[PDB]
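Take a look at the structure set out below.
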Amino acid sequence: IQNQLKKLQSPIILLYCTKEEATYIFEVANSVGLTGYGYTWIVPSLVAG
Amino acid sequence: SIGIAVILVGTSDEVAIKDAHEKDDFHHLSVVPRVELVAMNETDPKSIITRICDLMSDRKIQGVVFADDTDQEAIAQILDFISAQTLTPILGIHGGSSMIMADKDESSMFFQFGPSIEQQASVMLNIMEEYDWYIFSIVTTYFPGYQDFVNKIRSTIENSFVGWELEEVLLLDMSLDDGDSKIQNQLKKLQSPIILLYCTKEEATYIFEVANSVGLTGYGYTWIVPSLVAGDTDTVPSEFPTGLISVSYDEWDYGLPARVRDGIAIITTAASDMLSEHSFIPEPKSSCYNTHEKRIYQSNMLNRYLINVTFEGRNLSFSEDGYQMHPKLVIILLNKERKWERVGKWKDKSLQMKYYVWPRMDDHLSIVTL
Amino acid sequence: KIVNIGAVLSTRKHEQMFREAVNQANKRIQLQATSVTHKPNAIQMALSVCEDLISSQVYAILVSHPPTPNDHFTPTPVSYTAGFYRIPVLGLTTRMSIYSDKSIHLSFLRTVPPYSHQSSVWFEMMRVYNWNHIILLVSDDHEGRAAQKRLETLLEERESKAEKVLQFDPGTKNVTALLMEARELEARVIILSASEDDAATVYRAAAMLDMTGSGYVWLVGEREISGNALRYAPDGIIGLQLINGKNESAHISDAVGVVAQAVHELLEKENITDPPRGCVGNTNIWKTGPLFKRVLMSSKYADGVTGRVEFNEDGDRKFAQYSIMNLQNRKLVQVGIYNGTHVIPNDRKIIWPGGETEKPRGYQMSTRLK
Amino acid sequence: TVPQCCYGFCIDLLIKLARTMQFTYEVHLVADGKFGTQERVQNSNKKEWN
């Protein structure tokens, strides 16, 4: 999953998962590092709760 | 009638070298140089100094060719220091003495066989131009030689009529504690398909592990390293990416006894020509201890004349920095099984590859055209 | 267990002082003392160093300057002999800029500031005096090259290029040609960095060309103030001088304390191997060299008898003290002290060059153009 | 070199500037006779303007 997440190149990404899954994916992306300056994430109403 | 010494270390075919030494013909030079073949172990630099002192005080030793089967550069450094102190001319044939030390002493008389840092960069640039690559970046460790080579490569590529695209340069330091995270974060900024690396074996392995953790070494990445990054082609750290390109010295084709005989003959001819022309031959008291007053007889003429010699249809002129003018370099590649396979040979600013088409490692089409 | 240390010094009274210091530090794991004198040659010095390393099997070697004025040849033999086994070596009174790059000298620790710090000192002194146009006059040499490179880096940090740089040959009989070209500029802040011998020759040509009157300022170093240059030195020249550069017993205590801290922090590690006592026996590299050097480099001393002791990247003792001297009426007097952060002046007055009490502008306005 | 006479539009503008901002000058021609170009030939390893 971490190797496949590096293929993302667009500046905007939509995420559809659950709270625990969203937190895990965010930790994986922070390990990758594509969430600091030029990345924007959009999530549904169920991701926050 | 100048006595030259030849010291061997470890196991070596001394009987084969004896025939090459006896076959030397220098009748026109009239040197009539005697040969003193000695074998010794890898005991220490102190034992080497004692042996050199004994050989010098034995019978008018005016020159020495020293070879070793080890890989320490400290032996070459100690040999250069002893040659500078005794003011006698010594040469480095191969092995550990063939290592190129960066800054030579001012009042020294040393000669070695090998290419310079700029020569390796020029060979790499020529190979990249032949491979049609036109973009690359640079990364180096805290080694000062790496910074010097980077500056030389930048100065060479800056004044180029052809185009060139340099993305950025990295000067990350691996000696910092807990700084591997910052290095891994900064390595992600690389975007060019070619990258040059200037570091040591352990540092290269660590950087390769970090890059594999990042993942930019699998398909569209090509790495170029210097001759010091490999060192021993027999051993592989198993952490280097497949398809690594690096240059090295010609050691598979060059013959050790033939090279030793050629060096001895060139030194004898140069010394004979100098003694015939200048009419001054330096033969001081060959002692090791109490050498402060031994500098009464200056030997700068022999060092000035040792940078221009030729014999048997070959050019062996050295440079002001102590490096050979025209060396023989090889370019090898890594296959599937960990090993080094000779791919191309470069000499006299002329390269020669063993394949017109590079091995790519269904895309990559071929089209016929009239 | 018991582990001894070694050192090489002259003035056997200093050897007794070092023995007393070791006896005092023993009260702070048992350490012994082993020291020898200095020989009149480099080969004998290397042989004695090897013999002493075989006899004592120490892990660190302390080296100081001999009674020789040059004080540059003594650091070469001991360092070249100890670099074989990668044994760390700590210097006490070595200030030559030649031993700055880690390439030539692998393991080296300093207890005084190199001549490169004079460039930062001059930058701070010029910033304190609000100058923006300076002329750098340095002799062609390694120390001069380093002093020029450090000054150029400090200047490019603020994006301010030097007005004019003039280089001369070491030992040149005539330097009026460079002075004629330097006197055709608009700047008045001239910095001189050369040897004491060429210092007087440059001062004579400067005083003969009426270049030492009113409106000119002189920025020199420690080497330009000592020697016979004071016989031909001009009034108002501002020089530099180390606080405890002449003293050699004060740095010994701090070096011994740092080495004791490093040894206490080293014996608590795994895979530790003592340096081999087989000098003539073994010629390998001790694996306890790199890690011990890395641990000693970052071994920040809390407090000592000569101020805070730290180590820079390229093995340099930072945080030194300087005494800003001034020559008035053929007598030198201190005017201030720079404790790294800034220079705090004293209550004494400053006599500028030419007798002008007011601070000179150090610049002129060109009116004739081409 | 030989002293010659110079005059024209650029000389008049130069005189006007020297009068309006009160400086002096010593005009002299160029030896190369070329407008200027940056020779960056890699033969001598140096690049400089002419």
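Residues 34-394, 403-411, in that order, are what chain B shows, numbered as in Swiss-Prot.
Each Cβ is built from the backbone N, Cα and C atoms, and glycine gets one as well.
For reference, Swiss-Prot has these:
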- B:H60 to A: Normal zinc binding (MUTAGEN)
- B:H127 to A: Reduced zinc binding (MUTAGEN)
- B:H127, B:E284: Zn(2+) binding site (BINDING)
- B:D283 to A: Slightly reduced zinc binding (MUTAGEN)
- B:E284 to A: Reduced zinc binding (MUTAGEN)
- B:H311 to A: Normal zinc binding (MUTAGEN)
- B:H359 to A: Normal zinc binding (MUTAGEN)
B:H127 (mutagenesis position) as reference: those mutagenesis positions from B:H60, B:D283, B:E284, B:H311, B:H359 with C-alpha within 10 Å of it: B:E284
Chain-internal residues, separated by at least six, CB under 8 A from B:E284 (mutagenesis position): B:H127, B:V363
Distance [Cα-Cα, Å, rounded] between B:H311 (mutagenesis position) and B:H60 (mutagenesis position): 19
Cα distance (Å, whole number) from B:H60 (mutagenesis position) to B:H359 (mutagenesis position): 27
Cβ packing number for B:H359 (mutagenesis position), 10 Å threshold: 13
Of B:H60, B:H127 (the mutagenesis positions), the residue whose Cβ has the fewest other Cβ atoms within 10 Å: B:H60
Set of same-chain residues at least 6 away whose C-beta sits under 8 angstroms from B:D283 (mutagenesis position): B:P360, B:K361, B:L362, B:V363, B:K378
Cβ-Cβ neighbours of B:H311 (mutagenesis position) (radius 10 Å): 12
